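*Asks:* Please find one structure pasted underneath; my questions will follow.
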Amino acid sequence: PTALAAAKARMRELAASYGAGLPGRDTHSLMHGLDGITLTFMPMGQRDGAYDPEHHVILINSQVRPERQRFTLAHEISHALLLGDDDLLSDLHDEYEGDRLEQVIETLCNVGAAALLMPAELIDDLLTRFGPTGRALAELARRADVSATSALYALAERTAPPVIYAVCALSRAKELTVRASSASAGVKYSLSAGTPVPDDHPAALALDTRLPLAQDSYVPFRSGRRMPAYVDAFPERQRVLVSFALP
Ligand SMILES: [Cl-]
Ligand SMILES: [Zn+2]
Ligand SMILES: [Zn+2]
């Protein structure tokens, strides 16, 4: 493991610790875990949040939607722990400099955000009950209380057997488009955003019929090739969360 992989590993260990000692990862319990810090909600123009370690206070744009609010929180807690760990903080300072480290730390805040909001356990608990499916994703996203995109990467990172996740939305069965996408450990096939969803494809039917599905099908590679694999489409508020277990 290289520095960026060692740092991320560390940051996960950290989120893991802080979080571990929480009665859940709900926004309110994330707050209680704050070892005496002023958490203030207020309008921050076009800025989701900030963390002020001199005045020991996290600020979270109140304007924004609960989704990003909860995340911007998880994100700024993570930032606080990084500054807490003098090693991860130090090792970092001797490997990156200037904006280069700045980018690295806002990256490690996101790695940690996810570790906080989406416990390894939960992913596996769901990956066990529901397997690697478009519903394992629908459940983790609704259950950790984060976005399909936020839960798209977390779930694909615990999935062993080659699989390809993707969260979908309409163009306007009806015709939909790939928005986010995630490859399991094994997979090297890539399903990028903008890729469209044929009307005959299970997933379309799924979101159209506002009804879950699951059947052998194919990965509708934007390019043109229809690669077969077991799809599980889970529709909901106009998003079709879907899995593509490449055989
Ligand atoms: Cl930030
Ligand atoms: Zn920050
Ligand atoms: Zn940040």
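To match Swiss-Prot, the residue numbers of chain A are left as they are there, and the shown ones run 8-179, 189-263.
Determined via X-ray crystallography, 3.2 Å.
Here the Cβ of each residue, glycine as well, is placed from N, Cα and C on the backbone.
This is the feature table in Swiss-Prot:
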ACT_SITE  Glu83  active site
BINDING   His82, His86, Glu113  Zn(2+) binding site
MUTAGEN   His35 to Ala  No change in radiotolerance; when associated with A-48
MUTAGEN   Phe48 to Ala  No change in radiotolerance; when associated with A-35
MUTAGEN   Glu83 to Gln  Radiosensitive. Lack of protease activity
MUTAGEN   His86 to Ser  Radiosensitive
*Asks:* Of these recorded positions, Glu83, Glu113, which scores lowest on Cβ atoms within 10 Å?
*Replies:* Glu113
*Asks:* Where the model skips 9 residues between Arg179 and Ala189, what's the CA-CA distance in Å to the nearest whole number, could you check?
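*Replies:* End-to-end across the missing region, Cα to Cα: 12 Å.
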*Asks:* Whole-number Å distance between the CA of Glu113 (Zn(2+) binding site) and the CA of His35 (mutagenesis position)?
*Replies:* 23
*Asks:* For the recorded positions listed here, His35, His82, which shows the highest count of neighbouring CB atoms within 10 A?
*Replies:* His82
*Asks:* For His86 (mutagenesis position), list the number of other Cβ atoms lying within 10 Å of its Cβ atom.
*Replies:* 21
*Asks:* For the recorded Zn(2+) site, whose residues are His82, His86, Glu113, find every other residue on that chain with a C-beta no more than 8 angstroms from the centre of their C-beta atoms, and list them by sequence position.
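*Replies:* Neighbours found: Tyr58, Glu83, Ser85, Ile112, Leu115, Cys116, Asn117, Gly119, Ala120.
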*Asks:* Near ligand 2, which of the recorded positions show up if the criterion is a Cβ under 6 Å from one of its atoms? Options: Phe48, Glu83, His86, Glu113.
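*Replies:* By the Cβ criterion, which requires under 6 Å to ligand 2, the hits are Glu83, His86.
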*Asks:* Is any of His35, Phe48, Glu113 (recorded positions) within Cβ reach of ligand 3, i.e. under 6 A, and which?
*Replies:* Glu113
*Asks:* Quick one: give me the count of other CB atoms within 10 A of the CB of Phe48 (mutagenesis position).
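*Replies:* Here the count is 15.
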*Asks:* With H, G and I counted as helix, E and B as strand and the rest as coil, say where DSSP puts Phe48 (mutagenesis position).
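*Replies:* Reduced to three states, the DSSP call for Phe48 (mutagenesis position) is strand.
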*Asks:* Please report how many Å separate the Cα atom of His35 (mutagenesis position) from that of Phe48 (mutagenesis position), as a whole number.
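*Replies:* Cα-Cα distance, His35 (mutagenesis position) to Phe48 (mutagenesis position): 13 Å.
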